[PDB]
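J.: Here it is, the structure in full.
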2 protein chains.
Amino acid sequence: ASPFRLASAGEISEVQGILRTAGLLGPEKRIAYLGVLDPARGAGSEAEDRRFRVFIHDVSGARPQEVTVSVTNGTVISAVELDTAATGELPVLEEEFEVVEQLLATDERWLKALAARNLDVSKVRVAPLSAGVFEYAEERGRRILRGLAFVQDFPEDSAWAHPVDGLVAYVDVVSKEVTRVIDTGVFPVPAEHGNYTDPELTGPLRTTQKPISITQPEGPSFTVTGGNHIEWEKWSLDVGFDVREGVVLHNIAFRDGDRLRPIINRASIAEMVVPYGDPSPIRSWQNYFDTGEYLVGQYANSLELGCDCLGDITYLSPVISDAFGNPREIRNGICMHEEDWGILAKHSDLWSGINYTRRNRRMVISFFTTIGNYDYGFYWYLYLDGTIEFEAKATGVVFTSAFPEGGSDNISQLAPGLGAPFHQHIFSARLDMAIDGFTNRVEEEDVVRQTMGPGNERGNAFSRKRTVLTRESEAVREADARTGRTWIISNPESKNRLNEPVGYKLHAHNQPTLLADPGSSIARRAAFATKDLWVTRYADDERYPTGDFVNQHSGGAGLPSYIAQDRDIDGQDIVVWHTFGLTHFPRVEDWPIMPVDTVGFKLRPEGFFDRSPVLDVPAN
Amino acid sequence: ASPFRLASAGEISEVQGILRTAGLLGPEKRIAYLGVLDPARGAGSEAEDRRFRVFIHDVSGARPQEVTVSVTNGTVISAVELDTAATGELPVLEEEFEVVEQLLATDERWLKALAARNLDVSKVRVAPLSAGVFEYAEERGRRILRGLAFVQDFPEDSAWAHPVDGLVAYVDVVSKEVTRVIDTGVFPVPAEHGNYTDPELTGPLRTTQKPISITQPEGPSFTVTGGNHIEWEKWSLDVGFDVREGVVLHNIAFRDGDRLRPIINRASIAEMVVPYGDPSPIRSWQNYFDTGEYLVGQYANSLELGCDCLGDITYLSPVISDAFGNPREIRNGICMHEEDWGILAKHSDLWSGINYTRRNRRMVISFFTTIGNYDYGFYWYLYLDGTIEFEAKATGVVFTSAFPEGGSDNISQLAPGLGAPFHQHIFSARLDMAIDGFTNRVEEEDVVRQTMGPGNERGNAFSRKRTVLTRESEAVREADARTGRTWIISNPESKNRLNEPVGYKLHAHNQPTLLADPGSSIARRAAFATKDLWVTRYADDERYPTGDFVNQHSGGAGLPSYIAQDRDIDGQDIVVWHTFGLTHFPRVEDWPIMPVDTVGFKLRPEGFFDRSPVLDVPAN
Ligand SMILES: [Cu+2]
Ligand SMILES: [Cu+2]
Ligand code: NA
């Protein structure tokens, strides 16, 4: 019934049938992206029309197409031919990754480079990576992947321990041509293995860890209805899944007495970029747009009970399309559970004699994705007190290189001869806000220091200032941790019982933003990552901070083009885009497999409620 | 057996006897502080000598004394008379709290102020607050408390809902004189109650929460020996307790193979200040030094199983002295337990076919204190991967005032006519470092951006720089979140297998430091709070960042005086002092009892180990 329900296998099969009947999905076509469109703005609107957006690639080299289909009515709504040299290439296909290593194994330049290093081609793995846009004019309008080589000594060996530095190749994956092979010189291949399940490396396993048992004897406190609608401790929301963005939260609302009060209409991680900071020509092109180029939902893991998710777990198993339009289920791809979260509130009062303690808990919605060497966990948390938090967990195996003799300013040493280039992991959260409805505004709040003098004779006073962002051209903001800067999203037409506008406050971690030179290719393609906060007026087609087609696309799309419209955002339907990330100088302890590091953000009520919203929590 | 064992009831009883026989503990004497002294520096220290430091107050007006006694030998080691106008007053005594309300209840100025407001003196509670040092020359050398009034409508009523603004009194608690009563005008006393257990306010309690059962069927993974020595998952440490500082961690070390490697010699929260930013003369003097003036350990809560600490809990019950030298047990004052902490490391490798997941855990050592309206939880965490983290949890009831007609730049409105002045909560962690031994140094690490040009043709490179702090005069540092600034504590004489000095990196939260004007009394007395990081050379008597006697001390004591010695800290026995805090603009949701907010810091290994230290964690 719900328009926000997960896509079903039948819906995906029906999209395939509709495309086939329309003549759009013959044997030379491949589906590079397929996802459900959210309902347009309008309460009720069209009753039931589930629409899907499809990007269709052609392996014969014909122009690709963007197609919108109505699965309800069995019709193609629109189909447009794309000029990829202008608007960008489609996302990378899983089947294109395998092509790179195979093509290189028969290229005379590649074989000659490996022979110079006394390497057996049968043992050389090639990491196929997105190409970006640089100085190679022949790449415009072609689908290019770039390949970096690693040696696998035996089938269970971690190839990441054995990078083949000084060598890179570029491959046209449609015409199946190796365009360039670049060899800047022989580096020793690091010889130490990185096999973290080898007892020679682990030593004997610990026998000291006693079990921790987390159980819910009466079951969990949340309910799931309609497949993906959650009700938990006054919160209400729908859990969506999109092959590009991964988990998407819809319709986040809080039940305050008799009233269901909206907070966030749609929350997602709408892009994530991983730029590398090594100026070697072997790697200076390396920038992953995991969301926009690779599609993080496509690579979601099946999560194992007791290992990945511990406790009383409820799973969702989202369905995506494969490259031919057949449904593929990601079994146990989303874990949901509640967690104890320590003390919520506590006070022992001398004068009244009352001692009061209450415990907190949070609802957790998570998934994990694996892109090559890296593994990322995406965690959304809802707390009893109205706080919403996102946390990204980064782990996996660091990307490696040789460590140059004499050292490096841009690479860490992990093991003898083994380096790890400096890089960042930067996320963009897209928060389509709906604080008590859609009439919202953003205020920047700074601490204000005051000078000792008249009206402040003891020099103790301090204050704060709020500045309303009224137009998009002034809504590109930077962090300032030293002034305690936060941003408040409020509804100027909905007041609390003190006659102040209701609001939520965004607390950032204030980590560095994109470090690359502003003139670089990556700064132009990932312009969102250069500033901490952007606010736009809502528009149906403004979905991603990097635009629709990120692969091999120059600048020109995404947030800088949206904000040029300079739209009114003072008490309007607005979207907050928050950039946050980790700057990774790898340490020895990250090798041979990296312990989790985290980054995120949170939103806390700011006069949204008329008093604490957790006065009705029982004592247990 | 261990020199670091908790003080026992028998030890305190023996101190009382020694003082009594020496003639130092007559009926006019009160113990304001008593604590065990740490062993002096000595890698061959064998002969047991348990020494206690005592501050003795005299209620008849005679000079107080600082006394050191040896419990082992039954002797007074030293006894010095204190000139408090010079070096500061002794900490506030619990018995002096009651004296303020009783003295004001018979003062004709106070009674006339209450009569104008139609307040029954029997219902007026007085919060007894520390005085600080301001313009009143008559207070130098006298023990002063200041009192602010709150109305309790009935014995179980929350008086904090009913502040009596416009009224403050100063009291000499030794001569039992009311020195000043200041009445700046009548403000309405806010009438709404704040009784968070009243069903009229809570509404019906939730019936939706289902239980979360956390058990350890084989018991916990840590061992406790000698009363307070912990071994857990390669970690080794001693858990101390001091009536001023609270929980103190000693001898933090990590067992790396067959070697016990020291990391931190002593960790404590050595001061915490709560400065208020309301310029009203009723409150412009208000600054709590909860550690230095009140002693946070003496107000530690007894923690209840299943409410305060959930899971398989091991308790410590520290012993302190009362004002007469009798031992007093704080039953269940410290909770220790381990808890699951999500994913530790995870990777699914395409090329090897190996799927790997391990879970993380942390050891938790905590206590809770209550000082008047506020309640603070102090949490130390040890993680499997070598991370050490501190977290403070702030809750309780916010301090209130009237909300002025026409509003305020320095006070939030919480309820009709009820205000909450702006304030901060600022902590100082004192970390006596011992990274692989005592020869340590500190480096400041900044991210370095690079410009596009030769050697960086694509404009992607970035780097970092490290600056060694070589003398105390250059070791007062500020945060810089925009450049990703961290501090590394390393041992230049102990190298990892890559021939780099072993180290640990301190990650701050980069919250604002003290906001008061630099010329203010509070900036002088809480100078530590004006900067994020200080490094000193270790000295036995440099224990607190604010000096030994904080109460009514005129300023400059502690860190500014220590740093002025300008000692060598480059490869020496050093102490790191980290300032961190919360800036609190109270929100409606903080009333009538405030949900927990948190702040803290963490330390992560930085080439301390030769590879990841958690390769031997089993799958379970
Ligand atoms: Cu990384
Ligand atoms: Cu506060
Ligand atoms: Na919106």
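Chain B is numbered as in Swiss-Prot; the shown residues are, in order, 9-628.
Method reported for this entry: X-ray crystallography, 1.7 Å.
Each residue, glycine too, has its Cβ placed from N, Cα and C.
Feature list, courtesy of Swiss-Prot:
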type     : residues                     : note
BINDING  : B:296-307, B:379-384         : substrate binding site
ACT_SITE : B:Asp298                     : active site, proton acceptor
MUTAGEN  : B:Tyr382 to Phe              : Loss of activity
ACT_SITE : B:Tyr382                     : active site, schiff-base intermediate with substrate
BINDING  : B:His431, B:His433, B:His592 : Cu cation binding site
J.: Tell me whether B:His592 (Cu cation binding site) sits in a helix, a strand or coil according to DSSP.
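T.: Reduced to three states, the DSSP call for B:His592 (Cu cation binding site) is strand.
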J.: What residues, ordered by sequence, lie under 8 A Cβ-to-Cβ from B:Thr299 (substrate binding site) and sit at least six positions away in the same chain?
T.: B:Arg252, B:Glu253, B:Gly254, B:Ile277, B:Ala278, B:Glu279, B:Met280, B:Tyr552
J.: Counting across all protein chains present, how many other Cβ atoms fall within 10 Å of the Cβ of B:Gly305 (substrate binding site)?
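T.: That number is 24.
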J.: Here are the recorded positions: B:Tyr302, B:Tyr382. Which has the lowest count of other Cβ atoms within 10 Å?
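T.: Looking at the recorded positions B:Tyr302, B:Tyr382, the Cβ with the fewest others within 10 Å is that of B:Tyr382.
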J.: Taking the Cβ of the residue listed as 'active site, proton acceptor' as the centre, count every other Cβ atom within 10 Å, in any protein chain shown.
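T.: Taking every protein chain into account, the count is 23.
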J.: Could you check which of the binding-site residues B:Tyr302, B:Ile379, B:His592 have their CB within less than 6 A of ligand 2?
T.: B:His592
J.: Centre the Cβ atoms of B:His431, B:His433, B:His592, go out 8 Å, and tell me which other residues of that chain have a Cβ in range of the Cu cation site.
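T.: Surrounding the site, in chain order, are B:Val282, B:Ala402, B:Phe430, B:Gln432, B:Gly589, B:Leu590, B:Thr591.
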J.: By a 10 A CB contact count over all chains shown, which of the binding-site residues listed here is most packed: B:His431, B:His433, B:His592?
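T.: For the binding-site residues B:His431, B:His433, B:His592, the Cβ with the most other Cβ atoms within 10 Å is B:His431.
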J.: Sort the recorded positions B:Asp298, B:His431, B:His433, B:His592 by C-alpha distance from B:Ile379 (substrate binding site) and give me just the closest.
T.: B:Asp298
J.: In the three-state scheme derived from DSSP, which category covers B:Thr299 (substrate binding site)?
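T.: Reduced to three states, the DSSP call for B:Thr299 (substrate binding site) is helix.
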J.: In three-state terms from DSSP, label B:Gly305 (substrate binding site) for me.
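T.: Helix, per DSSP.
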J.: Hey, of B:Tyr296, B:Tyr302, B:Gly305, which of those binding-site residues are within 10 Å of B:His433 (Cu cation binding site), Cα to Cα?
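T.: Checking Cα-Cα distances against B:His433 (Cu cation binding site), the binding-site residues within 10 Å turn out to be B:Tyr296.
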J.: Between the Cα atoms of B:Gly305 (substrate binding site) and B:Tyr382 (mutagenesis position), what distance do you get, rounded to the nearest Å?
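T.: For B:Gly305 (substrate binding site) versus B:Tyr382 (mutagenesis position), the Cα atoms are 14 Å apart.
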J.: Tally every other Cβ atom lying within 10 Å of the Cβ atom of B:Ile379 (substrate binding site).
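T.: B:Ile379 (substrate binding site) is surrounded by 19 other Cβ atoms within 10 Å.
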J.: Which number gives the other C-beta atoms within 10 angstroms of the C-beta of B:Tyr296 (substrate binding site), all protein chains shown included?
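T.: There are 22 of them.
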J.: In angstrom units, rounded to an integer, how far apart are the Cα atoms of the residue listed as 'active site, proton acceptor' and B:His431 (Cu cation binding site)?
T.: 14
J.: Find the one among the recorded positions B:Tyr296, B:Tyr302, B:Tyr382 whose C-alpha lies closest to that of B:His431 (Cu cation binding site).
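T.: So, of the listed recorded positions, the one sitting closest to B:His431 (Cu cation binding site) is B:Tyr296.
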J.: Roughly how many Å separate the Cα of B:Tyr296 (substrate binding site) from that of B:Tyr382 (mutagenesis position), to the nearest whole number?
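T.: A Cα-Cα distance of 11 Å.
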J.: What three-state secondary structure does DSSP assign to B:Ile379 (substrate binding site)?
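T.: Going by the DSSP assignment, B:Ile379 (substrate binding site) falls within a strand, counted as strand.
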J.: Could you say whether, by DSSP, B:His433 (Cu cation binding site) belongs to a helix, a strand or a coil region?
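T.: Strand, per DSSP.
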